[PDB]
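Worksheet: one structure, shown below.
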Amino acid sequence: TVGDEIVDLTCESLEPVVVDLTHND
Amino acid sequence: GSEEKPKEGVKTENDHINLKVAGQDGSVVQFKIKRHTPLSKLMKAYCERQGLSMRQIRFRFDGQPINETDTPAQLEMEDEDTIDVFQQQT
Amino acid sequence: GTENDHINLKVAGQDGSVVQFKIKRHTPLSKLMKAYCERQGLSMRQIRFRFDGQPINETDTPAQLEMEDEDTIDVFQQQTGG
């Protein structure tokens, strides 16, 4: 095959509720 | 060089999968497509790939014609699944 | 305790290095992992976060995974589902 694949589909994910990030590591 | 789409991660559509199209039973191609989307969106890839009218080729899925309009999900395709293309120049 | 507020998840990077992340339950872990990728330099696509013994999805959420603000997100680079 060797090569990307064009097609463009619907959405990918959905986020009901939001949230921030954190530090650590 | 790179490879996306859930390596065999077909859960419930809207989770893109790689679609393999076998043309002229001589080789294979691997497309990346979700599911809920009509396969006619995929049927032209191969074309843009091999130079096919898209409408002129003939595709198939495990026991299904998947008449483009058919969406992988609707039919229940999977990652790395294949869709055979057979279209002569006559 | 925790219904739809935040919760801290511990993401482990296979090497024994885990990380804490507060993520609202009904929120796609794709954010928590995004922070993990942020934390270091992973791709998030070449990475598969597994939850304390439970394959993960970018959309999978703590609630959806019955996690909590004291669970652990396990990280595995490419191996799980999508």
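Every residue number used here counts from 1 along the chain in the order it is shown.
Looking at the header, which is where the method is noted, we find solution NMR.
Each residue, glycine too, has its Cβ placed from N, Cα and C.
Taken verbatim from Swiss-Prot:
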- B:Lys11 to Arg: Abolishes the formation of poly(SUMO) chains (MUTAGEN)
*Those residues of the chain, 6+ apart, with a Cβ under 8 Å from that of B:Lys11 (mutagenesis position)*: none
*Using DSSP and three states only, what is B:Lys11 (mutagenesis position)?*
coil
